[PDB]
Amino acid sequence: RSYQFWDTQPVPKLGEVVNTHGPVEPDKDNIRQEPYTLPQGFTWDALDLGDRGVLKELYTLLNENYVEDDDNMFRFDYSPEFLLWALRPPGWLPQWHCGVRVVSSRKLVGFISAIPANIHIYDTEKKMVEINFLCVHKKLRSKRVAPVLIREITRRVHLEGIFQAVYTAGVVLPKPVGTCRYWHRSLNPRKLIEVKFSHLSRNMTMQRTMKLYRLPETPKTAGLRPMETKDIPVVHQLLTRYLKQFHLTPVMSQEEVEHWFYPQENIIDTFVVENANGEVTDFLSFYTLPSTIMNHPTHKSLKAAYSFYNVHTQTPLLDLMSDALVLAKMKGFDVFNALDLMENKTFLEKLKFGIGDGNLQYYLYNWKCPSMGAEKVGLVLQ
Ligand SMILES: CCCCCCCCCCCCCC(=O)SCCNC(=O)CCNC(=O)[C@H](O)C(C)(C)COP(=O)(O)OP(=O)(O)OC[C@H]1O[C@@H](n2cnc3c(N)ncnc32)[C@H](O)[C@@H]1OP(=O)(O)O
Ligand SMILES: Cc1nn(C)c(C)c1CCOc1c(-c2ccc3c(c2)c(CN(C)C)nn3C)ccc(F)c1F
Ligand SMILES: [Mg+2]
């Protein structure tokens, strides 16, 4: 298999055996000042997401044209407020919210984003960007517009002095640094079956299925409570120390910890364990991301919670995640999703997750290093 675009890029070849560590190519000391050329009739536009009208335009583009499941039954439905959380963390830049519009109608038809992040990869720490929300309108697919988006965001990142990036995708490209499977924990099995997200087992009745997945009405862990402002420093401390055991991780500042974890309703939830001495010893977090259910007369939307970062030092991880499930059910979610990264394999089967169909691939741009098992991956992108 050959890759017309990716073979030109500074990433290793599929099937390459990698035993070194470092950049694929040297930093560039002169950078192209002009935007790359788009097909006739289209134009670049940097989106001011602080403008409510423009934010709505981006919401609509993704709602109608972003990621679907392998069976074209479900599509991500990121909320406007969620998009602000994901796209304006500390250090964000407006030129890195890179849109494509139709010149005559002004209709938004393409997008790609970068946000800054410090990344720890094996024995090196590097200022990088995270690339996300690449999207091309359904009517423009298969016209080689995506390589233009990728080159242009690459150019604009270069201008700010950054020459490495990290990203994830479902498709196989040159060349994965890690491969994760996603798993799903049923919370509202009757609905999941009716919309064909999952199927009734041939050796189980619906009645048995509902009882199999029933949860406690309240969490077990003593001292569990929502994260507060006073917890920001200790949460930062807990996260930084916990992440050292993995090989691909973010390195967050205290301000970045506040952004990514301080609770925002219908976006991000974080709960800490404050013990008998008043000490915070653990925390769990998950983000809110529904999926549109397409072509269905009665059910319109699937409510899903996604496991984020979970740190344990005194409470068992199994107990922590059990409480996470209970909280999601209480808050009205239909399903709780988790990847098989970090230590997650220790609890997925015990807590009745079922394996999904598909991979999430992890990638680095312009950095050569050996691949790693999923258990060594310690980074999560929205
Ligand atoms: C130093 C700074 C560096 C910064 C940049 C770092 C790299 C960033 C990389 C981006 C990370 C994004 C992370 C996320 O956001 S992952 C989410 C991706 N988005 C979606 O799945 C939304 C639904 N799909 C679409 O909107 C379109 O199908 C997209 C836009 C995905 C492709 O549009 P289209 O289907 O009309 O195709 P084309 O004819 O224009 O172009 C075909 C070429 O594009 C390659 N392709 C297809 N999908 C992806 C993909 N997800 N990553 C990388 N490459 C991809 C493909 O192999 C082929 O190249 P080659 O096979 O000929 O070689
Ligand atoms: C539910 C649902 N609705 N839709 C429309 C889909 C695909 C799903 C499966 C979601 O799968 C995941 C993903 C996960 C899997 C694949 C992904 C993604 C997330 C993302 C979003 N970020 C990570 C780029 N892009 N891609 C291709 C990440 C973590 C999980 F726990 C999952 F279960
Ligand atoms: Mg295209």
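Residue numbering for chain A follows Swiss-Prot, covering 115-496 in order.
Note: Cβ is positioned from N, Cα and C throughout, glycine not excepted.
Database features (Swiss-Prot):
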BINDING   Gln118, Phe119, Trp120, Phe247, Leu248, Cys249, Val250, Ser256, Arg258, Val259, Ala260  tetradecanoyl-CoA binding site
MUTAGEN   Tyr180 to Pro  Abolished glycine- and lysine-myristoyltransferase activities
MUTAGEN   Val181 to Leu  Reduced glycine N-myristoyltransferase activity
MUTAGEN   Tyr192 to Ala  Reduced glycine N-myristoyltransferase activity
MUTAGEN   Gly492 to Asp or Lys  Reduced activity
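Checked against ligand 1, the recorded positions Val181, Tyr192, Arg258, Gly492 give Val181, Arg258 in sequence order as having a Cβ less than 6 Å away from one of its atoms.
Within 10 Å of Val181 (mutagenesis position), judged by CA to CA distance, lies none of the binding-site residues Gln118, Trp120, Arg258, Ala260. Take the Cα of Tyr192 (mutagenesis position) and measure to each of the binding-site residues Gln118, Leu248, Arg258, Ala260: the nearest one is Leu248. Calculated from their C-alpha atoms, the gap between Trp120 (tetradecanoyl-CoA binding site) and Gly492 (mutagenesis position) amounts to 26 Å. Ranking the recorded positions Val181, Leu248, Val250, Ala260 by the number of CB atoms within 10 A of their own CB puts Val250 at the top. Of all the mutagenesis positions given, namely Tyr180, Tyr192, the one with the smallest number of surrounding CB atoms inside 10 A is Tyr180. Applying an 8 A CB threshold to same-chain residues 6+ apart, the list for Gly492 (mutagenesis position) reads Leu357, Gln359, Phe360, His361, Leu362, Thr363, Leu455, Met456. Here the binding-site residues are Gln118, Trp120, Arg258, and the one with the most other Cβ atoms within 10 Å of its Cβ is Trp120. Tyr180 (mutagenesis position) is 8 Å away from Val250 (tetradecanoyl-CoA binding site) when you measure Cα to Cα. If you take the CA of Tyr180 (mutagenesis position) and look 10 A around it, the binding-site residues you hit from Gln118, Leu248, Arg258 are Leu248. For the tetradecanoyl-CoA site, whose annotated binding residues are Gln118, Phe119, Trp120, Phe247, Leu248, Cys249, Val250, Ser256, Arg258, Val259, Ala260, the maximal Cα to Cα separation is 22 Å.
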